[PDB]
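Participant: Let me begin by handing over the structure; questions about it come next.
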Amino acid sequence: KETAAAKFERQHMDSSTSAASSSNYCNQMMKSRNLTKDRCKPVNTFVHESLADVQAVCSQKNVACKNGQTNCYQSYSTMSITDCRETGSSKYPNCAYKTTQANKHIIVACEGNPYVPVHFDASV
């Protein structure tokens, strides 16, 4: 078990550095956070801001989700993030990822009471 909000936290929050420094980060983080246990999750984004800062995005700019639902929200401010994208040479279980740091606006789907992030939709 694990709640949807917890799993979002496990899969998408990394408040601990300001910016994934160097090239090792995704290889290490996708593993530490269990995103490579069944298969190599092929794309995953970590957000380097506070929990309250990301939770606040659920009251920010409402936008359509990529799947067509209406419960997505874009941050007004840019945020520090790290895209992890699986390489072409990556063979499970030794999953390999290119680490890309950026500052972009995030788009999260939010649900529940309390109304909190449960998916990472996109960055823009």
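Going by Swiss-Prot, the residues shown for chain A are 27-150, listed in order.
Structure determined by X-ray crystallography, 1.8 Å.
Cβ coordinates come from backbone N, Cα and C, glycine included.
As annotated in Swiss-Prot:
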ACT_SITE  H38  active site, proton acceptor
ACT_SITE  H145  active site, proton donor
BINDING   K33, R36, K67, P68, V69, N70, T71, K92, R111  substrate binding site
MUTAGEN   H38 to A  Loss of activity
MUTAGEN   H145 to A  Loss of activity
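Are these features on the surface or tucked inside, and what touches them?
Facilitator: Sequence-distant contacts of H38 (mutagenesis position), defined by Cβ-Cβ distance under 8 angstroms and a gap of at least six in the same chain, are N70, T71, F72, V73, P143, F146.
DSSP gives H145 (mutagenesis position) a strand state.
Taken residue by residue with DSSP, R111 (substrate binding site) is part of a strand.
Following the DSSP three-state reduction, the secondary structure of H38 (mutagenesis position) is helix.
If you draw a 10 Å sphere around the CB of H145 (mutagenesis position), it holds 21 other CB atoms from the protein chains shown.
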Participant: Just counting, how many other CB atoms are there within 10 A of the CB of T71 (substrate binding site)?
Facilitator: 20
Participant: At the Cα level, what's the spacing in Å between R111 (substrate binding site) and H145 (mutagenesis position), rounded?
Facilitator: 17
Participant: Using all protein chains shown, find which of the binding-site residues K33, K67 scores highest when you count other CB atoms within 10 A of its CB.
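Facilitator: It comes out as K67.
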Participant: Expressed to the nearest Å, what is the distance separating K67 (substrate binding site) and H145 (mutagenesis position) at their Cα atoms?
Facilitator: 14
Participant: How big is the gap, in Å, between the Cα of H145 (mutagenesis position) and that of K33 (substrate binding site), rounded to a whole number?
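Facilitator: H145 (mutagenesis position) and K33 (substrate binding site) have their Cα atoms 9 Å apart.
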